[PDB]
Amino acid sequence: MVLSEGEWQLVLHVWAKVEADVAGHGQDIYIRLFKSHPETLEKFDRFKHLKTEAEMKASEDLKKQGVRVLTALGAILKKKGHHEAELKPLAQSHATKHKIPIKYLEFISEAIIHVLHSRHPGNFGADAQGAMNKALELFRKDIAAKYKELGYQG
Ligand code: HEM
C-alpha cells in the first residue's frame with residue numbers, strides 16, 4: 001500500500017503533539033494494552049509481576065519501555081514509508097529474541113488509536129484516524145514480510 005502526502009501530513013501533525021510528552025503517551029498506551037489484552041504483559045520479564053494499574057503507573061521500567069517504543073515508531077513514521085533500514089533490526093529482535101506475534105502488534109495499534117483519540121480529539125478526527133490506521137497497517141504489513149524472511153512469520 002502507499003499513503004498520500006496528505007495522509008502522511010495528518011499522521012505527522014498529531015504525532016507532533018504526542019512528541020510534546022513522549023513518556024506520558026508511552027505509559028498510557030502500554031497500560032491500555034495490558035488492561036485490554038493481559039496476555040501481552042507475559043512477554044515482559046522485567047515487569048510481568050505487576051498486578052494493578054497503580055503499580056503500572058509507578059513503574060519506572062514500564063515508562064522507559066514506552067519511551068523506547070514511541071521513539072522508534074516516531075522515527076519509522078517520519079520516514080513516510082521509506083523505512084526499510086529502520087525495520088530490519090526491529091524485525092530481527094521481535095521475531096527471534098522477544099517473539100512478538102503480529103496479533104500483538106495489532107493490539108498495540110488499537111491502543112495507540114484509543115489513546116490518541118482520547119488525548120487529541122481536535123487533531124484526531126475521522127480522516128486523521130483513518131490515515132494513522134493506514135500508517136500502522138503499512139508498518140505491520142512490512143514487519144510481517146520481514147518476519148517471514150527471518151523464519152518466524154508469527
Ligand atoms: C509499535 C510497535 C513496537 C515498537 C516500535 C517496538 C520497539 C521496541 C524497541 C525499539 C525495543 C528495544 C530494542 C529491541 O529490543 O529491539 C523493544 C523491546 C521490546 N519490545 Fe517492542 N516494540 C513494539 C511493540 C511491542 C509489543 C506489542 C510487545 C509485546 C506485547 C513488545 C515487546 C518487547 C519486549 C519484550 C522488548 C524487550 C524489553 C526489555 O528490554 O526488557 N514490543 N521494542
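Numbers run from 1 along the shown chain.
Quick check of the header: X-ray crystallography, 1.8 Å.
The backbone N, Cα and C atoms fix where each Cβ goes, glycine too.
According to Swiss-Prot, the heme b binding site annotation covers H94. Taken residue by residue with DSSP, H94 (heme b binding site) is part of a helix. Close to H94 (heme b binding site) in the fold, though at least 6 residues off in sequence, lie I100, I143, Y147, each with a CB less than 8 Å from its CB.
For the natural variant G122 to A, the note given in Swiss-Prot is In metmyoglobin. According to DSSP, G122 (variant position) is assigned to a helical segment.
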With every protein chain in view, how many other Cβ atoms are within 10 Å of the Cβ of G122 (variant position)?
8
